[PDB]
Amino acid sequence: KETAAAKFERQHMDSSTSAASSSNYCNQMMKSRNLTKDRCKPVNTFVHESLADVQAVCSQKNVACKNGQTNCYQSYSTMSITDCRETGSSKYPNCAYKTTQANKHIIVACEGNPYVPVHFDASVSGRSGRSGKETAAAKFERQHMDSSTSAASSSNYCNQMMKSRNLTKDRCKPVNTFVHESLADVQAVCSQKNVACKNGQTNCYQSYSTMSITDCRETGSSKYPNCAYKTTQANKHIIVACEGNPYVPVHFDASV
């Protein structure tokens, strides 16, 4: 029995190729992946990224699913995708498709433990005006949350994450901390130990418990655009600034 996760891989993942280079890509892929077995599936999207990269989207920008559920996630980065759309002349079983390559953000629905993609909801570009505003809370999640892993596993973690979370775009952000706990656990800190922030404001809170965090700090030899970081894994209490309704983290003040 095919699980939802496996079905998503069959229907939507093509890591073998970095992009469609043939107008016959969809014709071939829709067939080989069994998307034309009982009928010509009208439309389908294939993602040309690693499975790791796509699974990672499950811990990226939380957005409402088209069906009204809340378990959808929009990729921080644009990804190589290929849209397949059945041609007007297409007739089962000879299902025919137009192949269109693009680079857009993807939106996937995620479920399970581990938390993995189970549906492809949409693709969105910044040029379309639909990628959306980034709230302070969402920016905090992008810069400071990594719920996908329990801890930094390798010395290249920061090199990878600083780039993928878009913290090396125009320059190398020198220092940044990622938190390896559930979003629920981190949001809960806003009701924990009230303390002054470094800036003298008093909307900061120290987590009661130590948390798994990774400190990323630029090396002495690092130079934009080739930003290099040292990765340090640690268990510390975090201090966040909280704001708004709901009252949620909007800044990472320190770890102690």
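Don't overthink the numbers, they just go from 1 along the chain as shown.
Looks like X-ray crystallography, 1.7 Å, at least that's what the header says.
Just so you know, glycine gets a Cβ as well, placed from its N, Cα and C.
Going by Swiss-Prot, these are the annotated features:
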- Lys139, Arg142, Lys173, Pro174, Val175, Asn176, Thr177, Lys198, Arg217: substrate binding site (BINDING)
- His144 to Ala (Swiss-Prot position 38): Loss of activity (MUTAGEN)
- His144: active site, proton acceptor (ACT_SITE)
- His251 to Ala (Swiss-Prot position 145): Loss of activity (MUTAGEN)
- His251: active site, proton donor (ACT_SITE)
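Overlay of Swiss-Prot feature records on the structure.
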residue : record                 : contacts (Cβ under 8 Å, 6+ apart)
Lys139  : substrate binding site : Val250
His144  : mutagenesis position   : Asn176, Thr177, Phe178, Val179, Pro249, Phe252
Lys173  : substrate binding site : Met162, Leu167, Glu218
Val175  : substrate binding site : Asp215, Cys216, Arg217, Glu218
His251  : mutagenesis position   : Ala136, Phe140, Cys197, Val240, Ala241
Task: Diameter of the substrate binding set by C-alpha atoms, the set being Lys139, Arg142, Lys173, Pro174, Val175, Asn176, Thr177, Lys198, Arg217, in angstrom - done: 22
- [ ] Taking the Cβ of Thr177 (substrate binding site) as the centre, count every other Cβ atom within 10 Å, in any protein chain shown.
- [x] 19
Open item on the list: Can you tell me how many other Cβ atoms are located within 10 Å of the Cβ belonging to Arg217 (substrate binding site)?
Closed with: 15
